[PDB]
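Novice: To start, I am sharing the structure in question, which I have written as structure tokens.
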Amino acid sequence: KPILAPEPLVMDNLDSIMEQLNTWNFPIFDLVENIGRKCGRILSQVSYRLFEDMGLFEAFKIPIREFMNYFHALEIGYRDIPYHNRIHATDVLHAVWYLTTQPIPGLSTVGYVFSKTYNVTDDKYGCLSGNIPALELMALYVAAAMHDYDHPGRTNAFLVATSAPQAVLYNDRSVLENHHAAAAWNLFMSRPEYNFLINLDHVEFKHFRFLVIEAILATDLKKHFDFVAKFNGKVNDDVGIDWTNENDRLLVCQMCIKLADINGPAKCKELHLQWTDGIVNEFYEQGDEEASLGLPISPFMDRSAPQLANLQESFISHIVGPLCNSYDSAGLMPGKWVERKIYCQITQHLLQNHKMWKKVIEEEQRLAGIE
Amino acid sequence: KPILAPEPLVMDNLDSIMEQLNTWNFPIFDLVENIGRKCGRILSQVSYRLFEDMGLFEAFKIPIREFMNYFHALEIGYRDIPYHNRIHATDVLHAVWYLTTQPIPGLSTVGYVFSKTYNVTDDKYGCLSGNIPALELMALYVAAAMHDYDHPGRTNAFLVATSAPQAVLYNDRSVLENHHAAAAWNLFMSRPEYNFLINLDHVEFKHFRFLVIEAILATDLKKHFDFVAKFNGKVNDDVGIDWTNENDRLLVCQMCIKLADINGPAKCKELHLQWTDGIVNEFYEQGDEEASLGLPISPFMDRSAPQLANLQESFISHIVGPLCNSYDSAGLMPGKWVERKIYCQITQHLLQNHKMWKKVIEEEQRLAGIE
Amino acid sequence: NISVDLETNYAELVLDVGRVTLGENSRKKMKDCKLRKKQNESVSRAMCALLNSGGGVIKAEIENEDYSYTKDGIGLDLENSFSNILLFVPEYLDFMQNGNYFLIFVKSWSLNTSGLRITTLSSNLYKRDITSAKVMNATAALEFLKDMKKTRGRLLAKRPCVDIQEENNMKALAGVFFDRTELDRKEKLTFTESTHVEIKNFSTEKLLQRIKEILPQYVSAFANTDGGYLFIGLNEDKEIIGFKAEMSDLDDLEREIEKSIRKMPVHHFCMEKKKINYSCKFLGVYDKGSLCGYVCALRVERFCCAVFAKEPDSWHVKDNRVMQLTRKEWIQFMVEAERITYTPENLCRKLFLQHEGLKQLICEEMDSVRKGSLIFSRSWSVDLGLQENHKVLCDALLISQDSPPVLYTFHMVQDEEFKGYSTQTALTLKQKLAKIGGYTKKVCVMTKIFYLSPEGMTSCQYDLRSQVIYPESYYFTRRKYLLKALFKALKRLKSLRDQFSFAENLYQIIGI
Amino acid sequence: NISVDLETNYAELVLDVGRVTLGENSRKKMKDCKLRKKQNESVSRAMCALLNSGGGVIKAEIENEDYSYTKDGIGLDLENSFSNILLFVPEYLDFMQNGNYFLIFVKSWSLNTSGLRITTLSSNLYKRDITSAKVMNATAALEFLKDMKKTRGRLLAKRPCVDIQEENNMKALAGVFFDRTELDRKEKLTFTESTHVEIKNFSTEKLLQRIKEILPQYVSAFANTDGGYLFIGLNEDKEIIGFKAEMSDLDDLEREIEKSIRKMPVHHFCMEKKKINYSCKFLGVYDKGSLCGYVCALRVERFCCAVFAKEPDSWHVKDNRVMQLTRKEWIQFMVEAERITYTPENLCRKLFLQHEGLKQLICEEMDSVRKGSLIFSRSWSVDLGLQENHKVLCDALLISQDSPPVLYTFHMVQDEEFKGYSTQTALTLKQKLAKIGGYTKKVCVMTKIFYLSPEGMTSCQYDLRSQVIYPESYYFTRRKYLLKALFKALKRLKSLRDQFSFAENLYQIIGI
Ligand SMILES: [C][C]N([C][C])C1=[C][C]=C(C2=N[N]C(=O)[C][C]2[C])[C]=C1N([O])=O
Ligand SMILES: [C][C]N([C][C])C1=[C][C]=C(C2=N[N]C(=O)[C][C]2[C])[C]=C1N([O])=O
Ligand SMILES: [Mg+2]
Ligand SMILES: [Mg+2]
Ligand SMILES: [Mn+2]
Ligand SMILES: [Mn+2]
Ligand SMILES: [Zn+2]
Ligand SMILES: [Zn+2]
């Protein structure tokens, strides 16, 4: 039973909203409402728009039919859980596209692929698409589309503690990420109609698969500090980032996908609050399952005593904060020149959200102390 | 359909040959002939003898019935392939027991478990059993019993190149070792009758599982040089090996299981030749499968043009040689004082086998040059 | 003659070096050069001990009267010694004339790019700089020792027939000269000094005295570089002169040489321990058919490992005593590589609920602090590895950017004084921060002692800051680096349980 | 006045430093001290260049007649310079008197525990050792530069009212003295020299000459340590004397000071480039109501980054020219971290099948070798990064334990000479082994050139070993370490394809 894509591959009614694909605060939920929750074609349409903008369809002679069929199957694979659904995959794909394509102040540029929304005439800006080969960029985009495939709505710790079959299968080593990559590649290789990489040679296909698997496995938060330390050590080196080195480019792509996977706190207030609501709903479901199983309820997963503000503040200060700081210090953070200083929307939004959470925590503590 | 062990748990007819379990050149094939190839109870009987010698049955209150049932199921799991069969598992278990228990000259000793064949009165010798806790030793023995479980007779490279389902499942990352560990633990957790660790608490069971998985995954030869480099760096440090550190003990256990997995060249001439014949038969079967599939025949796997001597010489000089040298330099190699110098049977056997292979290679080259 | 001052109010090791003359003019005009050298040696030893023991203060009684630090200074020899010990004097040393005493505040030695773990006045390892024997500096000694440790210690080649001259020619000529049974007076040598040849002339009366003094350093240099020959009895122009002596004098000199060589410390990095292989010979000098004197020829073979002229001159403070580091310890150091936050929450809540006045006192104390972190413990002395004091209710450490760290001790005993306990705890905390913690800046720890009355009355019995004075550099500290050093020290002391409020919940969810 | 000798037969960089007087007595009796200092400077520059350029030979014409190296030696000043450059002279330097020339064989500088990547005669960075301005040694300069690079460059605290004296008192007194409009002759200062105060007395005639010379080093020291005040016109006893000058003389002196300060090299590790902030003032001295002279007061503010008195004195050899390292290159080096085997099998088989006499010649040459490795290439010059020579059939490198590495060049052209190509290839190979390869021992490369006749006749046209002579240390090499260094150099040169016979089959099976 092959899950073939709907006959209209391109939806014209979305052509307006896709025009806002060039801004960081993309109204993705409005796109979900426009497309419809039943069909769930958001990821396929967004991926098609991004591939057209890059031109990877003509660069690699990618067949449209196979690409659309496989991405529709990938959309179907995502479960209807509050956070790790196809909406999150679309958001991560849009974020990696934004990070790779949008101008970066002071980034020197060296086949290669450039977005149609980038101005090559200007010499004061650069983009990661001008330093990363097209094959690696396509691998990064595909991995971002596959980063959380078939997510069960549970964390790695819950699966390990409960001795879930997935945990036993992968020997309690990056259970979620390994499962996502394995399921995505099994789906890709299961049907001939999903093979949109038929025009790649044997060596290129192997390299693409390796890059996609590495990028997917980089999304694990258990190894987050390892990646952060490695990236900081590479950047602080006098040599710096070498774009002619395969390992350095792989590390840069892994950092980009890691930053895009937790980009929620770095958005505007409305998107950040909606993503926080989704993730805390998923946490509450996991905590209810833990209570049913008799295990002690994990922190922040108790619906009776929510700690949403504390969770968000800790996540921003410990996970998102250092990662964004390292990415900006490396010089890969998109921004604009102000007249010379650099203005970044992502960093400003992260600071504003962190201040909001600190204010909420202080207000809650004051209210508790009064009572 | 639980695979329950035969009603007689202990075989008396073997009690004589088990007396030779205290020597490195254990006639394992004679034991296979005595027991019988149909029943395949060699691994269970050898494991029972070793556990009785250590006393882990009384130390951890291990039930005999569950232990025997699970080890018989483990024996059944091993396939009848020329090399990676239950005979290899028994050999590796005997080798890890020999390395951990037999006296080591100059090794200082610090619950703990000592073998019944060790003289504690003498102060000039030590054993790894006196510095490694009983739980870690049991984990090492179980991992050695599980190191190559359900081996398909094919290398990691063959599985990756042919896009085997096991390779896709584990994302081309230690396919064989991950499969072995996952299958062994799934078999252990599948039936209540195989749970011989019921007397361990929750934390101890988790630590035991972690140690077993780490030891099993250490057996991969793709990461052999990584482990060798890490061990050399730890040993050459002025601090040296710290037996009070969990990480150092885990590394020592991993090195022991790695050395025991390739102990074949370190044995006497007859055992080494038999193991070489088995491994080259497995290589020839793999090469025949590669030729059938149309892939180019891998080196040393061409039955038409054998290179057995070259393969053995390369394996000894590149894999077994440096590993044995590092293990001996660390000071963990068993031996005896000669009157003060240290005599090691393992190193002498390895040198003799390497010289034999060099002589064979020189003779073959001379014969080829004459023609 | 260096003693640890136990009567000082400072929360650090104070070493008293006795009366020291200060001032450039005063020190350059000292009649007794021996006394000046002794004072310099005492100050240098105290500075080295403080550098190796976590920093402290050197207190010296100003011997000369009417001495003003601003008008007179310190002294050229003392400054030269400080420069020899420390690459950057202002980074480690502060000077203060307090009344009749002179205080040298010494920061702890910190590991840097040079790789040195300790400071040494003189490694007493000599090498051959073509013609001279020089004592290896800290970097040279470090390189030599590490190279020997790494390698477990340390025929002819056909060449074209070309008339060339090398050091091997001088070595061969010296060897031939060594084997001569007798010598003729007023004959010129065919060789000169080189890496393997040293030639010295000594008087008969001073020969015995100088053998015990200068022979060890030349023997160490030869055994360390390539071996060689030492010839005593030859003047500047390489003419054979010798020294007049009797057979009994020759025997006594040979015995003295043997004792001096066997007294030299030797450290072996190899499996086979060996002695210093030397050969001493006396060659008669004949002038007009009569014996004039004797020439002493000493052949020192190349040594496998380090040879010391004396024990290495490195010092530290242990058990309140200034002790010179033993050779084994010195070798091991050289060759072997290495708002307001209230934490922990549970302990703070328990202390505030059990004692109501404690919370009010803490609020009153912290109202004057712009930003900082306050860490409570049942006994900060235990966390530093010292003995527990059960009379102390709790201890509090305050780390702020505008002020040096302050340790708050609280007690319920009205008639007992806890000055010594708090001072020792602060001293140990400073030492742990400097050495184990890794803090690389000048740091001082103040103490405040409070009595908690059962009715809730709080009184400040002892305030260290108002009774001691430091250079301004000690009053400004880096809060983030202080917290990092404290975290590292607590982790290495196996006393880090809940001092830092890490997000355990978040890491537990993630699995880290 | 140092030139690369292109007429030498050695396969290494030979630097000719001209006529040099040698011998201890000869050099100590040189009437012209300027000539002796110039010769010492030339030898030191050549040695530094060879150390930084992969090693080589310093060839010096022996100026003095009847000079014997064995009888006379080298010279105290030269040995002191060598000791200053190198911690262990015997490890790097070999001396040989060949006829009328003196050869100093210099090994390449190797990275060691000190962390130095290059050798410097003088970093020209000065610091303040309490009262003196001293040029930072290599280790001190390394630490200073790394500390500044790591940090992108570099109010009052309440204290108890205790009458104390510190360096801040001297600095404040000097600052007050700086702002005085006029001074009185023969009055005593209330302060003395310190980390922030320097006082010098200069004559009127020599003032202009010494401003261009000694002012840069004191300005560098002040800008590097903490800033300070320099006072010119005060005698030893701190009495105000001054120097007599006119207004035009004052203007000229101020212009000279400004030019000297602006000439000083400055390197910035920060984002905001800054100039040296200095203030020069002239204070009149009045005696009995009349103007005696002027006192020059120079206030140098603390600088954010490194200040050089002169360009760093580091040299190397580039494009066959001895060039001083630029400030940027020196800073980058300081602060930025770093039987017989016939391989490859395919190329050896092809060469032996195409040319039958080549195999016989190789067998004849290798019959005298106990054990070693022979590596063949189409052109070893290409693998080292040089231009290809199409006339050369192939090159062979022989690495053996009993002999130095030998490069075998084979050619089919009877009437052409390949001495220069082979010599350049051997020189480049030695340099790559020493620097890129990481070989830390003395190494020399010999060359042998053979003509392969079409009929199979082989003749040895050129044999380097029989025409040049080295110290014995160069004739014994470590085969395993040579192979490791060659492997590392080939890997870093992107020319490692099949030189080493690794078990690719075994690694391919394993998957490595
Ligand atoms: C499954 C990963 N993870 C649970 C451990 C997680 C997912 C999403 C968010 C999250 N929080 N806030 C948002 O704004 C949306 C996303 C980024 C946080 C976590 N986390 O580590 O707790
Ligand atoms: C499956 C591991 N491996 C194949 C890559 C392998 C197994 C066994 C032996 C082997 N060879 N010789 C013997 O004596 C028996 C065993 C140790 C060698 C290899 N190998 O790496 O080629
Ligand atoms: Mg994920
Ligand atoms: Mg295996
Ligand atoms: Mn994700
Ligand atoms: Mn195995
Ligand atoms: Zn020794
Ligand atoms: Zn600057």
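We're sticking with Swiss-Prot numbering for chain B, so the shown stretch reads 669-778, 800-1028, 1069-1100, in order.
Method reported for this entry: electron microscopy, 3.2 Å.
For all residues, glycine too, the Cβ spot is worked out from N, Cα and C.
What Swiss-Prot records for this protein is below:
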{"type": "ACT_SITE", "residues": "B:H752", "note": "active site, proton donor"}
{"type": "BINDING", "residues": "B:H752, B:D837, B:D950, B:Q1001", "note": "AMP binding site"}
{"type": "BINDING", "residues": "B:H756, B:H836, B:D837, B:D950", "note": "Mn(2+) binding site"}
{"type": "BINDING", "residues": "B:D837", "note": "Mg(2+) binding site"}
{"type": "MUTAGEN", "residues": "B:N867 to R", "note": "Loss of interaction with SLFN12"}
{"type": "MUTAGEN", "residues": "B:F914 to D or A", "note": "Loss of interaction with SLFN12"}
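Describe the structural context of these features.
Specialist: In the three-state DSSP scheme, B:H752 (active site, proton donor) falls into the coil class.
Mapped onto three states, the DSSP output places B:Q1001 (AMP binding site) in helix.
Secondary structure from DSSP puts B:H836 (Mn(2+) binding site) in coil. Counting every protein chain shown, the Cβ of B:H836 (Mn(2+) binding site) has 29 other Cβ atoms within 10 Å.
In the three-state DSSP scheme, B:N867 (mutagenesis position) is classed as helix. Of all the Cβ atoms in the protein chains shown, 23 others lie within 10 Å of the Cβ of B:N867 (mutagenesis position).
Counting every protein chain shown, the Cβ of B:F914 (mutagenesis position) has 16 other Cβ atoms within 10 Å.
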Novice: How far is it from B:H756 (Mn(2+) binding site) to B:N867 (mutagenesis position), counting Cα to Cα, in Å?
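Specialist: Distance (Cα to Cα, whole Å): 18 Å.
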Novice: Out of B:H752, B:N867, B:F914, the recorded positions in the record, which is closest to B:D837 (AMP binding site) when you go by Cα distance?
Specialist: B:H752
Novice: Provide the list of recorded positions among B:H752, B:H756, B:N867, B:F914, B:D950 whose C-beta sits under 8 Å from chain A at the C-beta level, in sequence order; use 'none' for an empty result.
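Specialist: Checking chain A against the recorded positions, the residues within range (Cβ-Cβ under 8 Å) are B:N867.
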Novice: What number of additional C-beta atoms lies within 10 angstroms of the C-beta atom of B:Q1001 (AMP binding site)?
Specialist: 26
Novice: Cβ distance under 8 Å to B:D950 (AMP binding site), same chain, sequence separation 6 or more: which residues?
Specialist: B:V760, B:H836, B:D837, B:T908
Novice: Around the Mn(2+) site formed by B:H756, B:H836, B:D837, B:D950, list the extra residues of the same chain whose Cβ is within 8 Å of the site's Cβ centroid.
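Specialist: Close Cβ neighbours, site residues excluded: B:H752, B:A757, B:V760, B:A833, B:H840, B:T908.
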Novice: With H, G and I counted as helix, E and B as strand and the rest as coil, say where DSSP puts B:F914 (mutagenesis position).
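Specialist: B:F914 (mutagenesis position) sits in a helix per DSSP.
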Novice: Considering only the recorded positions B:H752, B:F914, B:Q1001, which residue has the minimal Cα-Cα separation from B:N867 (mutagenesis position)?
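Specialist: Of the recorded positions B:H752, B:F914, B:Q1001, B:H752 has its Cα closest to that of B:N867 (mutagenesis position).
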Novice: If you measure every Cα to Cα distance among B:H752, B:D837, B:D950, B:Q1001, the residues said to bind AMP, what is the biggest one in Å?
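Specialist: In whole numbers, the farthest two Cα atoms are 21 Å apart.
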Novice: Would you kindly give the Cα-Cα distance separating B:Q1001 (AMP binding site) and B:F914 (mutagenesis position), rounded to the nearest Å?
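Specialist: Cα of B:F914 (mutagenesis position) to Cα of B:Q1001 (AMP binding site) measures 18 Å after rounding.
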Novice: I want to verify one value. Collapsing DSSP to three states, which class is B:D950 (AMP binding site)?
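Specialist: The residue in question, B:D950 (AMP binding site), is helix (DSSP, three-state).
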Novice: So which of these recorded positions, B:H752, B:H756, B:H836, get their C-beta under 8 angstroms from chain D?
Specialist: none
Novice: Determine the straight-line distance, in Å, between the Cα atoms of B:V778 and B:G800, where 21 intervening residues lack coordinates; round to a whole number.
Specialist: 11
Novice: Can you give me the CA-CA distance across the unmodelled stretch from B:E1028 to B:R1069? There are 40 residues absent, and I want it in whole angstrom.
Specialist: 6
Novice: Can you tell me how far the Cα of B:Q1001 (AMP binding site) sits from the Cα of B:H752 (active site, proton donor), in Å?
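Specialist: About 17 Å separates the two Cα atoms.
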Novice: State the count of C-beta atoms found within 10 angstroms of the C-beta of B:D837 (AMP binding site), not counting that atom itself.
Specialist: 25
